[PDB]
Amino acid sequence: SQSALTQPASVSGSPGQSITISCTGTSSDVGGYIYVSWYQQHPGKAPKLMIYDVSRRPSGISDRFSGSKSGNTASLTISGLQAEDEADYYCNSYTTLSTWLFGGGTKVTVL
Amino acid sequence: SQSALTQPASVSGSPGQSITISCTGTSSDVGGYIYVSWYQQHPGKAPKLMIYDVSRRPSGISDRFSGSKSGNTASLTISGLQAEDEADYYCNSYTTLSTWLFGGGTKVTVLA
Amino acid sequence: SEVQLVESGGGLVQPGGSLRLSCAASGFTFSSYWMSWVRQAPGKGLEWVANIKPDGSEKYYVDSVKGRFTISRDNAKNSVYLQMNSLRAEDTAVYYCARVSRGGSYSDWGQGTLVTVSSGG
Amino acid sequence: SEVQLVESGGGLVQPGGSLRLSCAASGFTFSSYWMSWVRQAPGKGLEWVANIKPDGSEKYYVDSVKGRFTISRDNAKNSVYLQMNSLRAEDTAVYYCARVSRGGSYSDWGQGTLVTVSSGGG
Amino acid sequence: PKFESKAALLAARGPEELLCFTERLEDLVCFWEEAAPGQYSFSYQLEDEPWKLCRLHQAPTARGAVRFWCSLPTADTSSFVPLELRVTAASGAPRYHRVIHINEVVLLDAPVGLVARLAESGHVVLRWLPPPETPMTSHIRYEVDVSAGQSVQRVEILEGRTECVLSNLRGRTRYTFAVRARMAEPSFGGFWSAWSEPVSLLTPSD
Amino acid sequence: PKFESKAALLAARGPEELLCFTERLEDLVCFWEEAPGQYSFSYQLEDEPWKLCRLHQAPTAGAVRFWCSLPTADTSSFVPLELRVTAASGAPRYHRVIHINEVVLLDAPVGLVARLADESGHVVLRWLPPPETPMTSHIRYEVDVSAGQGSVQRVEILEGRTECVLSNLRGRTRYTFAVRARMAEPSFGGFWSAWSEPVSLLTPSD
């Protein structure tokens, strides 16, 4: 299968602190297009769109969530960490193979 | 699936010595019929009939191989153990369910 | 936020078996958006499976389902379909229906329908 | 010695696929003996699969194979057959053809044909 | 003691033909009866084994007839294999020629412990035990005989079941019951055993 | 400077209609040219409510060009972008529904070189993809073949391939070659770019 984008297995932080999740691919996907998005998933629930087009937010998403990318690595930043932010986070990118590719996923834990 | 007849995982012995392989079932199979047989299988080869009808030998089987059973347990004894005897050994029995049931198999190893 | 996606058609199936998933859409102009299927094996991550053009003239699949899965849609019935033939054990997952929006992002998700591919001991 | 059993029809198959095994017999009066199929998963033990009457009027199967496998025979061609439908991964084994003899024992064995059920395509 | 009784039973059915039967699937006896005495040779072929000769025995039966029997060696009593038999007169003439399987000529003992009892119901319940010292009782089917007048009733009992509930029986009659057994297992076969010891019972009225 | 060149290119083809194009899939400009008059430019993205775009105007000399540069936040792909140009009188001037990923206009290919083959005699053309453009593998090309005096030949180049070998050319003629590019990826689309800088070559004789 096509190898999923590389995300850290897990990141942790205290409430109020800021954390960042990385999403590394190639210049054939992440570094080749602006079509990069981020998703949040709580246990037993459907994924939720947090960031699209690298840095854009949907109408109901908090400004604590921000996105960026440099080179072939996209980054999701969560400022003012809260207990409700404890979830799985996935990135997604368009590829040269006319496919869409998710990342491995990052388990966020709040202390 | 139907649980295989209980055989020891592996038995070993020195050349010249005698070893015995056990085959435990119930009174509905091993202890219910005389239709108990033993088979020998060398690595990469097809199995070979050593004993049939509990104690009978086919033509060309060494008399070093002997079979018997008491209660619900059949036993295969190999006297004068040799290097060529190193193989897997399976027992087989008719069952009340009109099926035939192999044992788990026993690995015989001869130490020099 | 009124947008709703409801999957259907999952269940248990023998390996090699067939299965057809359905996704009823409402709350938006269905015929002008790409639709997608995304699956998630229990305890595992998200995996993109298939996309389909609004008019269905172009279709793309993840490698492992090509020749086995077929995505389709009925704009008059506001539905997306995923025909799953020759099902394998590794196809066992929760299958999500998703609306493709800005930048190809998946703005709306269904609750997913569970597909289990196994045999009996 | 004079008795010979040659299996055929094995190979790779996708799960759910079908496969038909054949066993050509020679060296004995084929039509007056029970015939049997025994399989062996790689590194595992022997497992009885099916028996068939000399006239083919009675057939028996191991439980996990009922409704999926069908044993048959053609006495005029001295052959035993095993139709295997809806193949599972646990059906992956070397399938032996055996002649049933005294006390139901398997006096003669074929060399076996390999049946592999997998998907691969990683 | 049990052989002659079973032999006479088989002699009762087709006294002229060749009769072979097994009791424990580790034995075989073939026997035929003729009018009084000729000399014969008993030969048999098992599986792939070469033809062998069986030592033929002879003894007179009351009413002056002679019984010729051969008790096959235990080593040659294997099941699920063709056993060809050939009885040849000393002249070279053929007397008998059969091909049997040991597992298909089973003759069990008669069932035991037959009990008849009434059910508030006016129905008769029969209960019995399988033939003693016999393994695999579960694969034995039975047949019960119901007789009153001068005149019978035969009921088939499925394998493993050792009891029978009878209805439609005439009131205030004296019924007598008996039950015999035989192998019913798919891979086995044989002949009906002798009838068990009978039991009687007087039914109630309407 | 690069916008005006591409605008004039699109103006040459269908001067009357509304012209929209993107360069980096992060931008969009729609423009039309007329013989000044007042208009209102409105657009609807995805399902978002209708927005108004600040409409600009400038003379081309004497025609006037009206263009709107969409906000970068509203330049998303794979979603319907409905456009409506309405006159100040309320009369409708234009009405289009486009996809941003389907109106790509790349730069012209560069580094076009024409050469004879070592022993063959045939002409091989080689060029480079449009500069500062990602995803080169999904760009297909078209080369133009022209000869002097009185005369045109178009050859389609498959995506990713940046060279062409031409046969069947007339001997001792002066050929001139040019190459343009466009998006060929299934999920994308657009228009032919401007021709590259041309190159000439004199063929040997047949």
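All chain E residue numbers match Swiss-Prot; in order, they span 33-68, 74-156, 158-188, 192-247.
Just so you know, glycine gets a Cβ as well, placed from its N, Cα and C.
Here the residue is the original one, but Swiss-Prot notes a mutagenesis experiment at this spot, E:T114 to A: Little effect on EPO binding. In Swiss-Prot, a mutagenesis experiment is listed as E:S115 to A, annotated with the note Little effect on EPO binding. The note that Swiss-Prot attaches to the published mutagenesis E:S116 to A is: 10-fold reduction in EPO binding. Recorded in Swiss-Prot as a mutagenesis result, E:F117 to A or L carries the remark: Greatly reduced EPO binding. In Swiss-Prot, a published mutagenesis experiment is listed as E:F117 to W, annotated 60-fold reduction in EPO binding. Here Swiss-Prot notes a mutagenesis experiment, E:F117 to Y, with the remark: 8-fold reduction in EPO binding. In Swiss-Prot, a published mutagenesis experiment is listed as E:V118 to A, annotated 16-fold reduction in EPO binding. For the mutagenesis result E:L120 to A, the note given in Swiss-Prot is Some reduction in EPO binding. Per Swiss-Prot, mutagenesis E:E121 to A is noted as: Little effect on EPO binding. Here Swiss-Prot describes E:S176 to A as a published mutagenesis experiment; the accompanying note says: 16-fold reduction in EPO binding.
What Swiss-Prot annotates, mapped onto the structure for a quick look.
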residue: E:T114; record: mutagenesis position; Cβ within 10 Å: 21
residue: E:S115; record: mutagenesis position; Cβ within 10 Å: 27
residue: E:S116; record: mutagenesis position; Cβ within 10 Å: 23
residue: E:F117; record: mutagenesis position; Cβ within 10 Å: 24
residue: E:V118; record: mutagenesis position; Cβ within 10 Å: 23
residue: E:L120; record: mutagenesis position; Cβ within 10 Å: 24
residue: E:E121; record: mutagenesis position; Cβ within 10 Å: 15
residue: E:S176; record: mutagenesis position; Cβ within 10 Å: 14
- Message: Distance check, please: Cα of E:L120 (mutagenesis position) against Cα of E:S176 (mutagenesis position), rounded to an integer number of angstrom.
- Response: 27
- Item | Straight-line CA separation, E:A68 and E:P74, 5 intervening residues not modelled, Å | 5
- Across the 3-residue unmodelled segment, how far is the Cα of E:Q188 from the Cα of E:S192, in Å? 5
- Go through the mutagenesis positions E:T114, E:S115, E:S116, E:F117, E:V118, E:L120 one by one and keep only those whose Cβ is less than 8 Å from a Cβ of chain D; report them in sequence order, or 'none'. E:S115, E:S116, E:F117, E:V118
- Task: Round to the nearest Å and give the CA-to-CA distance linking E:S116 (mutagenesis position) with E:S176 (mutagenesis position).
- Result: 20
- Task: To the nearest whole angstrom, state the Cα distance for the pair E:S176 (mutagenesis position) and E:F117 (mutagenesis position).
- Result: 20
- Those mutagenesis positions in E:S115, E:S116, E:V118, E:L120, E:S176 passing the chain B Cβ proximity test, under 8 Å, are E:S115, E:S116, E:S176
- Reported as an integer number of Å, what is the Cα distance between E:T114 (mutagenesis position) and E:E121 (mutagenesis position)? 12
